[PDB]
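Visitor: One structure, as structure tokens, below. Some questions next.
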Amino acid sequence: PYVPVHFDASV
Amino acid sequence: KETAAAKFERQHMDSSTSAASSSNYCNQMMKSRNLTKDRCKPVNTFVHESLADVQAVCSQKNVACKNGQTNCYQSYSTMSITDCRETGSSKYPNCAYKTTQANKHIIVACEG
């Protein structure tokens, strides 16, 4: 499945 | 070896708390999550939401990552997050962080 692998930023 | 997905949960998920409860949160969490093992990670963000809610971000708003990659996604909703940033007194192995609570949209890179 397609999952989060990196936290890029908070906006 | 630890999977990139598993590394994501360890480094950034904190579904057991709704928000940072004290100034010591970052210090305690960075340590317990093993983020200060080889050196002090300078910045880190924890998300205080269910894993399912964060996993769903991979099907939300597709956007460019800060480095130009095209597999980033922005949450439609704001989330309870904690920002951890190294303090001037931080010195490996006694890594020290400032805890900042916030509610913002998150941007993650997804793979599958």
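Just so it is clear, chain B uses Swiss-Prot numbers, and the residues here are 27-138, in order.
According to its header, this structure was worked out by X-ray crystallography, 2.0 Å.
Cβ from N, Cα, C; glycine included.
Straight out of Swiss-Prot:
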ACT_SITE  B:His38  active site, proton acceptor
BINDING   B:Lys33, B:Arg36, B:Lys67, B:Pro68, B:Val69, B:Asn70, B:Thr71, B:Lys92, B:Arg111  substrate binding site
MUTAGEN   B:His38 to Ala  Loss of activity
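Map the listed features onto the structure and describe their local environment.
Guide: Cβ contacts within 10 Å of B:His38 (mutagenesis position), excluding its own Cβ and spanning all protein chains shown: 21. The DSSP secondary structure for B:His38 (mutagenesis position) is helix.
Sequence-distant neighbours of B:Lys33 (substrate binding site) (same chain, 6+ apart, CB under 8 A from its CB) do not exist here.
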Visitor: For the binding-site residues B:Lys67, B:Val69, B:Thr71, work out the Cβ neighbour count at 10 Å and name the residue with the minimum.
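Guide: Among the binding-site residues B:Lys67, B:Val69, B:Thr71, the sparsest Cβ neighbourhood within 10 Å belongs to B:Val69.
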Visitor: Helix, strand or coil by DSSP: which one applies to B:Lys33 (substrate binding site)?
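Guide: Note: B:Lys33 (substrate binding site) is helical by DSSP.
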Visitor: Can you tell me the three-state DSSP label for B:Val69 (substrate binding site)?
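Guide: Assignment for B:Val69 (substrate binding site) reads strand.
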